[PDB]
Amino acid sequence: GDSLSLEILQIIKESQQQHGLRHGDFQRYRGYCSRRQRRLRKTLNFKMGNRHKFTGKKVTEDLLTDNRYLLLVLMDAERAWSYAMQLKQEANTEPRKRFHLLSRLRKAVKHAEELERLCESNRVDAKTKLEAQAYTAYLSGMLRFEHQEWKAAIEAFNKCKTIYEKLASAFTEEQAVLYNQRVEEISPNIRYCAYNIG
Amino acid sequence: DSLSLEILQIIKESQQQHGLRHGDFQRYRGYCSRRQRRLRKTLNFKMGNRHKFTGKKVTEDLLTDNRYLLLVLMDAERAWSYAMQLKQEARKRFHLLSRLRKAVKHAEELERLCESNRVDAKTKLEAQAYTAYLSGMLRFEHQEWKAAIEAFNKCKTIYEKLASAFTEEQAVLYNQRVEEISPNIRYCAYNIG
């Protein structure tokens, strides 16, 4: 039970709401993630160098004695995704921005995949493994949706739904709210995919 | 469920990265202030919206997460850093004692907050141990030897208990804090006689 934990959905939702997404300011949110990531990098560099005064031994043996490296990768994902969503706003009128949109969205999935694999570590708790898999499925669905790959998108969104519903069942109705609203959040996407496979 | 605040791990990693260990006391204060400002904004944002319907049954408050506790911890650390700077910049003794007493009062606030049933057992002990350590330091610098040894002994007992309760890995931090105050305890004892 001294496992690592990362409350991924809680972290991203609370961050997104405070730092710009109340009014679709994805540029503001990306800025925030970037500043957080920089603080995290400096801390990781310090911890990986830190040594005990008496014995001279390293204080922190690897990147997984706390959740900070996991959080650094999550910021990379969130930064790429917010950049993609900014570009989507711009591409509405500037079609030339679509390449850059698609590149950033794929980048977000890639970072989520990296985070998910890190969470497969036996030091990471079971709830976080579910969180990381659900996050990757969400972003995979978003990338597939933007490419109009409707069946692959609905597979990803349905996987996301199934995992969050699993999560919500292991908890009280008060704890489950965030997971349930996340399912509500992707339901318009699931609807749209289903009718394109009609 | 319960709130957790790993007080000793936070203060040691923070003092080490942000200046205090190599005598850049003002840099450490700045870091505490900047962290506080970020915590204040998050807390204001949360509390500012708490009257909105979002599907929850419970209304958020300052003990919904540990951010308010961490805010108070940073006050005690800023006061401690001023005290440490003065200890080095060595009437000025009165200012030293004043800064130490302020750090103690902040720690006492954090300890009272942690009396809440929202806060876990481990965190209550960490808070008690932190207050005891700062109280010991105040009394020690004022040559109140018996009172200093009482506080340091309480501090040592609690950290030994925490060292003895978890992983061999977590024990190292707590054991090192016990090492740190052992010379103070010896000095008190030989003044008492």
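We're sticking with Swiss-Prot numbering for chain A, so the shown stretch reads 55-252, in order.
For all residues, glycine too, the Cβ spot is worked out from N, Cα and C.
Annotation of the published mutagenesis A:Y86 to A in Swiss-Prot: Loss of interaction with SRP72; the original residue is retained in the structure shown. According to its DSSP assignment, A:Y86 (mutagenesis position) is helical. Within the same chain, the residues at least 6 positions away from A:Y86 (mutagenesis position) whose Cβ sits under 8 Å from its Cβ are A:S69, A:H73, A:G74, listed in sequence order.
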